[PDB]
Every structure is written in structure tokens, then in C-alpha cells.
Amino acid sequence: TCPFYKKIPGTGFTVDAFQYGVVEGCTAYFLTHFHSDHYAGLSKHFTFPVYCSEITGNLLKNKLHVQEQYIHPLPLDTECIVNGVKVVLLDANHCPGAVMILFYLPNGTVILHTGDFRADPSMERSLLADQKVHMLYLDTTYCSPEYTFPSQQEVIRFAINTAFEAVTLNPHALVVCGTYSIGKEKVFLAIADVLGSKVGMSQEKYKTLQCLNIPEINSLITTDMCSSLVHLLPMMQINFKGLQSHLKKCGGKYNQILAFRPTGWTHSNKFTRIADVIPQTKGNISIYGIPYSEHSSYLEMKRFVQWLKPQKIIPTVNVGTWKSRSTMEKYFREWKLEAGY
Ligand code: NI
């Protein structure tokens, strides 16, 4: 059955709750972003109102064939009324189209649901600054102090310099980037830009990218793999066997692959600096695991919550084990005592 942390009290609303059948007494289903653990259950047969961003609405219409009449896109940073309740969508700094949702309950309670987010100080200057939040439904994916990672900017710098050096030393090297969902587009777009290439990809992936309102996208992407030296492949194919195979398919146009796997976190972060990352190499194939995250680090998440000062926190991630739940609760208490709320 639908867990309590997907229900918004004092409303008929649920968040990211599409895999439970008909939720009893739900009058509107909100979708924070187009990732499969969150949309799981939607299709052309869904007949209840879905509230989301424009971008997420483009993906629902074109990738899952949800019918237009049940898609209710909302503009960002705008007070809107949904079944008699004021709501605002804010940018979550996650993947394209991902939002946080502010609910203003008729009784005066104010609820923020972060969906998935990467907290940023820029959030401290949105419509969040304007009123108090009583309950926070928090993306706790990396809510433990071992999770440190670099900025997105530092990671992209590393990738661009790496790719540019390699191809300039060997103009017959191919660059490959892995993907399994939307998000992380900067990785492959930034590399293609420095190399003067388009990114080549499957028709299905090109279709997905065309739903995202990215400026000048027709100029950065293509389905002609032959004309491209940056190729996008499914994440599963980013291994020595899948890459050797791919290289065969290029018909002696290339003699070396440099591949990138943008992971969330990996334990080399506790020790290693971004400056100090090295690939795994086999023959003429090298694979770089880079820590490009679209979720908050522990320190980013802590700063956000200590700024917001919510009266109650409801975690939405890592809730399935008692040891996880109890450890998170302990962090929340520390943060509250250190900050004085
Ligand atoms: Ni996500």
C-alpha cells in the first residue's frame, strides 16, 4: 500500500505515488521528475489528473503516451491553485524538469516536498525565503557524513580537459559516455562542445533529449553516429566487453576509446581528490568513473535544513531499515541543536 511519506496531510494529494493502483481518496497525483522509481506505473491508460513541470509533461506525452487531457503542467516560481489549495513548483537542481513542491494548507501549515534535489545556496533566495515551513519531506539519499563530493563545475572541468588532451594526442580516439535516464547531460554536452563534435546516440535517446527545452539542442546532438566522435551508450555497455564490441562496429574509423561513467558516489571519494582520479585501462580502452552527483552531499543537505529550520522532517529515501532511520533521526537532532531551532 502507499507509504505515509508519499501522502500530503490535509489534502487529497500524493507525490510520486503511481505504482499502488488507485490510492483511496487521492484527487491529484503530483510527479516531481521523470525518473523510473518515481513514475513507475504511469501509461496511456492513466485517467487521473497529473500535476508536474512543462518538461516532465513533454516526457509523459511523448515517451509514455499519457493522454494530454490528464497532463496538467505548471509554470515554475508561480503561485497556482490545485483543487482549492495554493501550490508553487521550484527548481530542484536535479535532472531536467525536476521540481520541489510547496503546499499552503487551508489551516495555515506550509509543507515543502523536495522530490529529488541537490541543495544549493541559490535556493535560499527563491520564494522559500518568504515564509516559514512547518514540515519538510526530504531527499535523504546521501544523509551520512562519508558522502562528500566535488562541485559539478570541478567535475566537468576534469572531464573536458581529459577528453581534449586525449583526442588532441590521438585524433583517432573515440569518446564514449554512459547514460540510463535523463540527467547529467552536461557531461557529454561539455565534452562534445570542446571537441567541435555533435553527440551521437540512438533514436530513442535523441527523442528523449528533444523533450527537454535545452537551448540549441539541434546543434549539439544527432542520430548520425558516423559524423560524431562523442557516442552515448547505455550505462550497462560501459565495460571492457561492451566497449571492445562497440569499437568493432565503427569499422576502423577509431583505434582507442576513452569512456566516462558518471556514478553517484563511490568510496574513492573519502580518500581521493578530483585532481587525483585515474582510469581502469585494458589494451586501447580506458574507463573513468567520475563523481557527478545530482543529489545533495551530506554538508549541502545540512546547510539547507539548518537555513530552513523546519519543525518536522520526514525522510523519503533510505527509510526501509531501522538502523538507517535511527541514524538519520540522530543527524537531524544534531543539526537542530547546533543551529538553535
Ligand atoms: Ni531522481
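For chain A, we keep the numbers from Swiss-Prot: what you see runs 700-1040, in order.
Positions of Cβ are set from backbone N, Cα and C atoms, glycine also.
Among the sequence features in Swiss-Prot, the mutagenesis site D838 to N is noted as follows: Impaired nuclear focus formation, reduced interaction with PIAS and increased sensitivity to cisplatin. The Cβ neighbour count for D838 (mutagenesis position), using a 10 Å radius over every protein chain in view, is 24. Under DSSP, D838 (mutagenesis position) is assigned to coil, being neither helix nor strand in the three-state scheme.
For the mutagenesis experiment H994 to A, the note given by Swiss-Prot reads: Impaired nuclear focus formation, reduced interaction with PIAS and increased sensitivity to cisplatin. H994 (mutagenesis position) carries neither a helix nor a strand DSSP state and counts as coil. The Cβ of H994 (mutagenesis position) lies under 8 Å from the Cβ of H793, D815, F816, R817, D838, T840, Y841, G963, each of these being in the same chain and 6 or more residues away along the sequence.
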